[PDB]
Amino acid sequence: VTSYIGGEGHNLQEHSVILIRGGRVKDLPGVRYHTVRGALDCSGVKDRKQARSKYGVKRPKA
Amino acid sequence: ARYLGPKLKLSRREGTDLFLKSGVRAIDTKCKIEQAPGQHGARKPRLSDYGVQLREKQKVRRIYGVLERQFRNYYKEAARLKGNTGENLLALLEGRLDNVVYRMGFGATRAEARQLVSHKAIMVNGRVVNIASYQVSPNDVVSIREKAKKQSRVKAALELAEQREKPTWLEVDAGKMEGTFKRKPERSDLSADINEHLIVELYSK
Amino acid sequence: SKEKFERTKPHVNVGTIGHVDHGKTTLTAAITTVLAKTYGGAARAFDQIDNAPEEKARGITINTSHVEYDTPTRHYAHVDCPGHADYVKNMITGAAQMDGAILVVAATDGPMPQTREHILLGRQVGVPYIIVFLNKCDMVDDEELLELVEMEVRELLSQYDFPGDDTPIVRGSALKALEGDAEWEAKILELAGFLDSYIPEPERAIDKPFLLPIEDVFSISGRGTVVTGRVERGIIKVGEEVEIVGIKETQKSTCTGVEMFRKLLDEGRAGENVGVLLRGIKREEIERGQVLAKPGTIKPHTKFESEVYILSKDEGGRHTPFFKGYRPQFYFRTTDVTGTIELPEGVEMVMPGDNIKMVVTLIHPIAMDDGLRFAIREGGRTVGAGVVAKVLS
Amino acid sequence: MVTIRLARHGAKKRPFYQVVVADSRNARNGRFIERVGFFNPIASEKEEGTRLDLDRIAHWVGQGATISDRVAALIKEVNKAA
Amino acid sequence: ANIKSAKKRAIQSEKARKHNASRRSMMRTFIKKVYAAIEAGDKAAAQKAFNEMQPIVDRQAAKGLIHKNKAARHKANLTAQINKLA
RNA sequence: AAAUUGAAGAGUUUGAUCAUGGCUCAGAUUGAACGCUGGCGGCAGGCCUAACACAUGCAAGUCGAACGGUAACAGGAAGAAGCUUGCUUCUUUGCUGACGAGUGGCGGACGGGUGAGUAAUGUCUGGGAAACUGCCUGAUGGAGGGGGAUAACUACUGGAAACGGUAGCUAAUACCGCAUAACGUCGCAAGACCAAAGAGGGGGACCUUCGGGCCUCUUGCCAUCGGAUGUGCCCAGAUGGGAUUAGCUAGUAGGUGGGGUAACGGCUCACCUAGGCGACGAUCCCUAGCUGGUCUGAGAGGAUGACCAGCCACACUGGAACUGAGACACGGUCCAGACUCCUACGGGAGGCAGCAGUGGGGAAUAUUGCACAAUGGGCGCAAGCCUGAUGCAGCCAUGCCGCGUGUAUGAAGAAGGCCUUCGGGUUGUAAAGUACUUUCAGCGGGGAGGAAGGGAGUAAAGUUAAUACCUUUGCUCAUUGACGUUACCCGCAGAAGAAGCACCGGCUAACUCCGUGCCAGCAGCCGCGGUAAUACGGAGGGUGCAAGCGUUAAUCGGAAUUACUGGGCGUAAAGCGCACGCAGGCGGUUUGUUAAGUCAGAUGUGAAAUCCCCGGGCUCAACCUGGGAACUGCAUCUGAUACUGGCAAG
RNA sequence: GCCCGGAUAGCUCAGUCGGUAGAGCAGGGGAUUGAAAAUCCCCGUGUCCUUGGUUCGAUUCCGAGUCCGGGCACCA
């Protein structure tokens, strides 16, 4: 599946073992998923403070 | 869960007093009435057919001081009972102990009265009650605990209930620190803060 | 279901040191073999000199303290560690966990790199309590040249400020003491006499808050996850509630078992190796980078303030100054971890042979408090010794 | 063989029983063919908490049934017709 | 499941199994004595023979040897032959 | 003791507009996860994945008042022995209490778990006729006599273990025939014929081997006819998919006889006739336990059976047979398969989809709990014994609800942030200040009910031997709570210990600014974003929810978007290219006649639990529980005869 | 717990794997444009593995460590 990664900051790799939720984005062909940040080998997203529960991002960081 | 923060914020958005923070600031310095909260409070709020429903639901839950889980609970009970859910819920909303305690002057605000009911300050039928959501029965009496009969905040509140008309299903006596819940609450004096057309719209979604 | 180890007499964590091929496993077998004859009362016996499949299968040396035995004064547990330069890490951490070490050297090779490395650890990171054994003595063609061969060991001691002759240096042939040669069985047991008195005695921090730096971990089929290692502080008993801190998220469990040397344990004690079984824990999650403890006594940290002395070239230190922005390896209990370092206000460098205040920033968290010792290494050499003065967030 | 026994009901620390016509081949809190009463051993000020059908037990024991000991007790404090 | 705290009712089942097996073939093959009275043509002598059979035909179903209400069908199948006579 | 409250719109086609129609969407819910965050209390909930394999523990047995025995323990009884010396050792004695082990009797097949089979006469809904049973229970009879075995025990002995081996003794509620028996059994009738077991308590008299007998009571047995919870059959109607899934059957279709069955039928074997079943779905191959009921929605319809409860099948696999009322079976027996394990290499051992525990799978899951207190179940002659059955604390935000985290008051509102017209405004009475209590948590104090039964003493009654024995009650008091400092309540400071999470372009509640400047990404659709963006990301403020929060998936809704409820077809996707005409459907008009359906009526049923309506209760709620309302139909049968249907004529 | 290998401009290719790392290809910016493509005119990248060491000299060697692959190795 092709799976969207949201916000800038990418800790996932061409062998990063990860979890993915549904991400609806018919804007991009075939993309029906979204990759969960701060789960398995994927770390949380950069420059977030309005999310804590989303992106795996915890009580806020830079 | 209860409001621990600044209480007068709410009244300014909701176009009502909410019967909390009923004090005053001196000479109307930065008095912040007749405005909605924050720097953008002079901007008009914008509606939709569901938006009106969410703003009316916030209103009723700020009137009677109840959670959304409490209001969802009472609305299931309203629908369990025969007749129409709308009027069945309005009967539920008016009878509960925390509201009857504010009506009966024990709390000069809603938050004084909810703290009184939790903190065993009111006993009802002569038996101690530590929950906001106890239904007072007709012709029964709510009665202050001795350790709350000393509370200066309550003693001022019960005087603020004298020469103050009370909803005609109850009376209170400052001198006893006891109030008779004389009869059942009456929709022909007080009703809740929502639209009876909107409450059946969401099942069609 | 298992049988119980009983905490009688004092008890100590020790270990062999020296090179590969020298005797590093032979000596620790051979002492325990003659101990069962001499201390224990037995006659030379075939089951004395060989050991069971079941211990060999797990005590591969490099992950397990495979050896437990008894002497007239104390019980011992003992750790086995690599004798080669391809792998030294489990010695240099094991030094801070042990109360002393058993130094083996072979006349056949002469001294090799790990007989000269492991002797330094008791100054550098651990404790200076070393007892010595000269192996393969029977090989040398002249006895009067064997006597000069032993003056080499007194020099090797004297290189790292160990007293060259007031250290006990037994002469022996450990594989001949092991098998039951009449001359070499009679020239090993002097070493257990010294082991009973050179420590001199263990002392255990069993008053303090429980700290088990985990050495190793096991997966019991049908029962789950046991975490084990030398206890640095405190106590455990069966049914205690326990916290795992360190390189992972902090979580709580119940210690529902307590064991030592594959036996159930009436009480886990400081200064000795102890294992703990854990309720509702799965072998998928746990790692050795963890530290078991009493809930809310110690927390994971990546950052810490510390005092650290930089060695002088005299002590085998640097001769070049130690600049800011270095990436030394630290040594904490069972585990090593690397951090980037910082120097005080207006200090770009500190000279060799001088003390400084430092702030470290590790590349992974470990459980830390004040008063925990380390040594630093910068690659090719150890360069300093220090202590965590407080933790940082 | 048929029995008149307790089958168990009610929440933790606050139990209940339905008195029931059952078989010993059945499960205690499961299969029964009739409820002949109710017994709340703990409840206070609950008038609807307790019944027992004496008329029904008299039919069953005529068909060769046995009353269990809780039932044989409870019929002596319930009225001898129901 | 895997275990029970006792094992002896399982051995009670084998003790019973072998004493039933050893005599279920006994009580049924005596009928070769009955068959000669069926062959002799005469209903009363056929019946007297089946009455000589009745001692072992009721006990074979009382006992474990075939269990249940199995005497009734054996008496029925053997009668359905000898009731052709009169 | 009654009943309904339900049906929707919104973003999106173009320069502008109507209709049609897809797409997206607001709602509700899950044994759900993910990720953040979290204090307190009640009741509830926690594999929804591998029917995949389980370490280790633990889950129905029990009676010495069936029998033979005497390992253990204590005692009595007797002997013997020692300055432990009239106090003390050893021995003997089954002599007694008693019980290790054996024989023996009934349930272990029960409870508990799982959803793998089965699209099924299991199950749902309702009837039909040839059926049966543990054991409880109604009721009738019987108990003659004789013969016979062997383990335990006794001795001897092999192997690593499984496994035992060798030889001897003997008892029963153990073994067996004949006898002997009721409303009994078979037989068309004559007539023949059917069981089996005793044991235990005790007294005046009476025998006596002084064991025992007799006597009488108690307890137990066996046959047999009745009742009953439970269970089986038969029958009717219903039960997902592939028709690009067309043949299936003779052990059939029909019949007849034996065999066989609890009973029943080609069940099965055989004969005889040739029929039966299907393309409006035989057959073939695929999936799936069902159902009360759970979720969703006007409901139809759809999803769905889970938490609780009725029922079925199954328990690592394959073959078979049995114990017993009943089981190719979960807890058991022989063998095989695979794996695994012990092993002296010969041989043997095992299956948590019981309870707790665990590895693994996977997106994901409690303590090798605790307890005799109370409920049921199994043995018990009775006292009693068993039970992870049962009850009940723990863990965890898994479920639902209720409560709290302080509050009355209080400004030149003061700094700051934010916004700004640069005045101030605002965040916010929020802070500072003034006034007050501690609920809850903590700690301390006090403490109900879940408890009934059961034990023993003692008196009377009954049973009875005048008498004990046997037993019930009355009465006395012996004794009984895991959960547990309980439920619930009282004392005591003191705000002390209790707020994070998501959202702000519109649909969608929240607006302004700044930066990154078509970038970061951003929304589900239309789309936003290309240097002063409520669309990004942040700030502040605002909005919304709250110890839970968002988000993702899944189901159902909006949808009438397969339209009975509720659509179009000239042309919106669209009427067969046309005729002729069977299947099946539909049938003018008139005379007579009929009614199962319909309709009127009745009888039988969908019980409980679950559901719904109305009560009651645990302080309230969640939660628990009663009563009352619901079950339109279905099976069968009775009246009317307009009508569908039936029968006959015109 | 440890040990081993891989880290030349976005891409590519060279460079005693000891002797100050060199060049190319493609692309981006600006202008055009409200912006972009394309075009036209200008221009940059080296994580030459991070970081300590060895030496007369580190790009290329040794330890320390990250990501990613691989090795050593266990069941109280």
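We number chain C the same way Swiss-Prot does; the residues here are 2-394, in that order.
Looks like electron microscopy, 13.2 Å, at least that's what the header says.
Quick reminder: no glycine exception, Cβ is built from N, Cα and C everywhere.
As annotated by Swiss-Prot, domain 'tr-type G' applies to C:10-204.
What Swiss-Prot lists as GTP binding site is C:19-26, C:81-85, C:136-139. All protein chains considered, the CB of C:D139 (mutagenesis position) has 14 other CB atoms within 10 Å.
Sequence-distant contacts of C:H20 (mutagenesis position), defined as residues of its own chain at least six apart whose C-beta falls under 8 angstroms from its C-beta, comprise C:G84, C:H85, C:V105, C:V106, C:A107, C:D110, C:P112, C:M113, C:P114, C:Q115, C:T116. For the recorded site, C:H20 (mutagenesis position), the DSSP three-state label reads coil. Here Swiss-Prot describes C:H20 to A as a published mutagenesis experiment; the accompanying note says: No change in binding GDP and 3-fold reduction in binding EF-Ts.
The Mg(2+) binding site annotation in Swiss-Prot covers C:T26. Contacts of C:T26 (Mg(2+) binding site) defined by a Cβ separation under 8 A and a same-chain sequence distance of 6+ are given as C:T17, C:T62, C:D81, in order along the sequence. In the three-state DSSP reading, C:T26 (Mg(2+) binding site) counts as coil.
The annotation that Swiss-Prot gives for the mutagenesis experiment C:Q115 to A reads: Weaker binding for GDP and for EF-Ts.
Every protein chain shown contributes to the tally, and the Cβ of C:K137 (mutagenesis position) ends up with 21 other Cβ atoms within 10 Å. One mutagenesis experiment named in Swiss-Prot is C:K137 to R, Q, E or I, and its note says Reduces affinity for GDP.
Quoted from Swiss-Prot, the note attached to the mutagenesis of C:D139 to N states: Reduces affinity for GDP; increases affinity for XDP.
A mutagenesis experiment is reported in Swiss-Prot for this position, C:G223 to D, and the note states: Inhibits codon-induced conformational changes leading to GTPase activation on the ribosome. Of all Cβ atoms in the protein chains displayed, 4 besides its own lie within 10 Å of the Cβ of C:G223 (mutagenesis position).
As a published mutagenesis entry, C:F262 to A appears in Swiss-Prot alongside the note: Still associates with EF-Ts, very little Qbeta viral RNA polymerase complex forms. If you draw a 10 Å sphere around the CB of C:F262 (mutagenesis position), it holds 18 other CB atoms from the protein chains shown.
What Swiss-Prot says about the mutagenesis result for C:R289 to A is this: 50% loss of Qbeta viral RNA polymerase activity. Its Cβ taken as reference, C:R289 (mutagenesis position) is surrounded by 18 other Cβ atoms within 10 Å in the chains shown. Reduced to three states, the DSSP call for C:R289 (mutagenesis position) is coil.
According to DSSP, C:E349 (mutagenesis position) sits in a coil region rather than a helix or strand. The annotation that Swiss-Prot gives for the mutagenesis experiment C:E349 to A reads: No change in binding GDP but higher binding constant for EF-Ts.
Listed in Swiss-Prot as a mutagenesis experiment, C:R378 to A is described as follows: 60% loss of Qbeta viral RNA polymerase elongation activity. In this structure, C:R378 (mutagenesis position) is part of a beta strand by DSSP. If you take the C-beta of C:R378 (mutagenesis position) and look for same-chain residues 6 or more apart in sequence within under 8 angstroms, you find C:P329, C:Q330, C:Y332, C:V384.
For the mutagenesis result C:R382 to A, the note given in Swiss-Prot is 25% loss of Qbeta viral RNA polymerase elongation activity. Counting only same-chain residues at least 6 apart in sequence, those with a Cβ under 8 Å from the Cβ of C:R382 (mutagenesis position) are C:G317, C:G318, C:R319.
Recorded in Swiss-Prot as a mutagenesis result, C:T383 to V carries the remark: No longer phosphorylated by phage protein doc. When Cβ atoms from all protein chains are considered, those within 10 Å of C:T383 (mutagenesis position) total 23, not counting its own.
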The one of C:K25, C:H85 whose CB sees the fewest other CB atoms within 10 Å, among these binding-site residues: C:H85
Chain-internal residues near C:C82 (GTP binding site), provided their CB is under 8 angstroms and they sit 6+ positions away: C:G16, C:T17, C:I18, C:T62, C:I63, C:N91, C:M92, C:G95
Euclidean distance between Cα atoms of C:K137 (mutagenesis position) and C:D22 (GTP binding site), Å: 11
Lowest local Cβ density among C:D22, C:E349, which the record lists as recorded positions, within 10 Å: C:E349
Long-range Cβ environment of C:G19 (GTP binding site), under 8 Å and at least 6 residues apart: C:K25, C:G84, C:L104, C:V105, C:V106, C:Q115, C:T116, C:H119
In three-state DSSP terms, the structure that C:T383 (mutagenesis position) belongs to: strand
Coarse DSSP state, helix versus strand versus coil, of C:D139 (mutagenesis position): helix
